[PDB]
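To start, the structure itself, in structure tokens.
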Amino acid sequence: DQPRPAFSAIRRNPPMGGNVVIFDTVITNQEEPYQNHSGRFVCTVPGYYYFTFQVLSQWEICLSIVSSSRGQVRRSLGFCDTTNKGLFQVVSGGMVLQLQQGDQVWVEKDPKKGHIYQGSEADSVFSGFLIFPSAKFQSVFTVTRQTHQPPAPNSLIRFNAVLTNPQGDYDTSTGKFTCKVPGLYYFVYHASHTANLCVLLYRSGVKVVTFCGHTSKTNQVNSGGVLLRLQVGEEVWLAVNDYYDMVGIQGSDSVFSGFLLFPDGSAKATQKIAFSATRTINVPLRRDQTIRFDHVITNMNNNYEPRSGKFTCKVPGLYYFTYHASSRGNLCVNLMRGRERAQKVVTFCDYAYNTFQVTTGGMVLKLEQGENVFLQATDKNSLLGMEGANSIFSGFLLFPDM
Ligand SMILES: CC(=O)N[C@@H]1[C@@H](O)[C@H](O)[C@@H](CO)O[C@H]1O
Ligand SMILES: [Ca+2]
């Protein structure tokens, strides 16, 4: 069969000490590459993988996805939240890594900024999955912005440094991705800032989504992302508006990744399953209400129902689900999986006092045919959905037939 390595793990009863962040409770671990006793993913199948975390702090936290090869540690970008006010904050980050057999990948905390919430109210997650195995028409990039000076107001955000870009599809001299291989792409970013920042994602000259985060002095991470089916020559890029700050503190970086999931014309079209939907309704949510994302950007194979907000599995398999929510107050959402009655997988909470925020969560889930996945509101219901402060829910099948 084709290789299907993919995992998600959360914290519940983590072992104590060291700077490796151990996610002790496994949600998904197909081919068991993840070691919950150590917090380390081990590569068996060489290739390009995507790794991401969404970790809850109440104080100061700085985290970095670290890898090793032949036992030698390879340090990398960091992501921090230093709000430091006692309220829940989600720090997030992610990147593509090209790995060889035996390489390991993990999340490390800064020993001086290492606060991670411990308790039952909300969750922290680490996930990863193979994008394509090594050894052929692919597209993948992770780029970063290696400068201390922020973008100009109302301009395209250039990411000048490359972590991986084997097809040259992101051009660091123009700041744009240009499609060579037509098909369905995932695009995602995590940008560090210490003043207000809105990031806009553009496709062929049209603004697709915008996410904003406000801060004064302390460091936070603005995240966003979307699935788009692109044709040859189409351009995608990120931009800022009047809120342009990308000045991270030491140890907090900015990354933009993208990768082709489903090439057009590569067969088993019914298996190309991907949706991205935004919420344009701002009626107050009540506790236990399914959160409807009414506006469809992408819905390949029509497994997402915008009238309900639920995804329903037709092709059993491994899926990655993700969301980014704008908000002006305290927000907790339950990620639900089940049939008639669904059960909570995790709760993500992210608090905000007298400000604007963008939070995110994601999870790899194995689904059987007929199971539903959706987001469910709680008593902490400050969720905002509008042009210039979007809320989006997305999901995609990881391993369609070759
Ligand atoms: C399903 C499974 O294997 N769960 C184990 C659990 O029994 C053990 O307590 C924990 C140690 O932190 O590691 C988890 O992987
Ligand atoms: Ca927050």
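The chain as shown is numbered from 1 upward.
Heads up, the Cβ atoms here are built off N, Cα and C, so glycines get one too.
Feature annotations, courtesy of Swiss-Prot:
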{"type": "BINDING", "residues": "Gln89", "note": "Ca(2+) binding site"}
{"type": "MUTAGEN", "residues": "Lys112 to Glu (Swiss-Prot position 222)", "note": "Decreases binding to IgM and IgG"}
Among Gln89, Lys112, the one of these recorded positions whose Cβ has the fewest neighbouring Cβ atoms within 10 Å: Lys112
Deposited-model gap closure distance - 5 residues unmodelled, Cα of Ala135 to Cα of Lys136, Å: 8
Between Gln89 (Ca(2+) binding site) and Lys112 (mutagenesis position), the C-alpha gap once rounded to whole angstrom: 17
Reduced DSSP assignment, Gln89 (Ca(2+) binding site): strand
Reduced DSSP assignment, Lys112 (mutagenesis position): strand
